[PDB]
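Novice: Dumping the structure here so I can ask a few things about it.
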Amino acid sequence: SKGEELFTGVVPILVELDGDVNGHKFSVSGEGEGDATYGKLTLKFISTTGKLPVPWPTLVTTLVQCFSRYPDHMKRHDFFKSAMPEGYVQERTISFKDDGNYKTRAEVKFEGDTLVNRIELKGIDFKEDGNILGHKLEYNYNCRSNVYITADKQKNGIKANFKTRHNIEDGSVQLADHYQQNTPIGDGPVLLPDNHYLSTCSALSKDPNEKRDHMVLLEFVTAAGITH
Ligand SMILES: [Mg+2]
Ligand SMILES: [Mg+2]
């Protein structure tokens with residue numbers, strides 16, 4: 001695709017999220033860069049308004065799959081880059097087992113040379129002393145996640161499903177079921193993929209000199225499931 005050519009080098013990234021979970025309002029700003037040649041993302045996020053009412057790890061999937069490494073033989077299946085620079089809408093429902101749900105709507109597009117992810121997140125039906133509002137999740141991430149992608153010809157886009165599992169401080173796990181839909185913003189042709197998945201590994205850390213509430217993310221993502 002034409003859009004693929006925008007990703008051959010390192011690209012700056014900005015992320016801006018506005019959130020409301022059970023009436024608790026918050027905002028997150030992120031900066032970093034992506035290098036799709038290596039499927040590599042480095043991002044630092046800061047919580048900028050009200051006290052973060054949910055654990056950082058539960059926001060990782062919401063806070064730019066255009067930076068996935070698609071192997072050369074799978075390039076014709078990369079919807080995400082093909083929609084650029086005009087971008088795509090990405091919507092999810094994230095269902096936390098035995099707890100509430102996030103509904104997210106994001107637009108991912110270029111603003112000049114910079115790849116931007118603007119997100120609205122709404123969370124409802126969370127339990128007061130559940131794992132999420134109770135802040136009972138460890139600050140870490142389990143690898144790898146498989147993001148299963150299929151074409152949605154009717155909306156000229158894609159759908160995806162996947163499960164993530166967040167470690168609870170007692171040694172148990174909190175399941176998050178994700179359902180995802182992406183549709184192009186522009187009028188150029190986009191690539192409609194054969195079934196495949198993104199193999200993703202995230203690692204969370206803290207900046208020792210940062211006193212604001214924050215998250216540092218290093219992430220590697222590679223498309224797979226189709227043989228050459
Ligand atoms: Mg700012
Ligand atoms: Mg109600």
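Count begins at 1; order follows the chain as displayed.
This entry, so its header tells us, was determined using X-ray crystallography, 1.3 Å.
Placed from the backbone N, Cα and C atoms, the Cβ positions cover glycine too.
Pasting the relevant annotations from Swiss-Prot:
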MUTAGEN   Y141 to C (Swiss-Prot position 145)  In mut1.9; shifts fluorescence lifetime from 3.03 to 2.74 ns
MUTAGEN   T200 to H, W or F (Swiss-Prot position 203)  Results in significantly red-shifted excitation and emission maxima
MUTAGEN   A203 to K (Swiss-Prot position 206)  Abolishes the tendency to dimerize and leads to monomeric fluorescent proteins
MUTAGEN   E219 to G (Swiss-Prot position 222)  Suppresses the 399 nm excitation peak, leaving only the longer wavelength peak at 475 nm
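Can you tell me where each of these features sits in this structure?
Specialist: In the three-state DSSP classification, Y141 (mutagenesis position) falls within coil. Long-range Cβ proximity for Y141 (mutagenesis position), meaning a same-chain Cβ under 8 A and a gap of 6 or more residues, is found for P57, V60, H166, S202, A203, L204.
Neighbours of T200 (mutagenesis position), defined as other CB atoms within 10 A of its CB across all chains, total 23.
For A203 (mutagenesis position), the number of other Cβ atoms no farther than 10 Å from its own Cβ, over all displayed protein chains, is 12. Under the DSSP three-state reduction, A203 (mutagenesis position) is assigned to strand.
Other Cβ atoms within 10 Å of the Cβ of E219 (mutagenesis position), summed over all protein chains shown, number 22.
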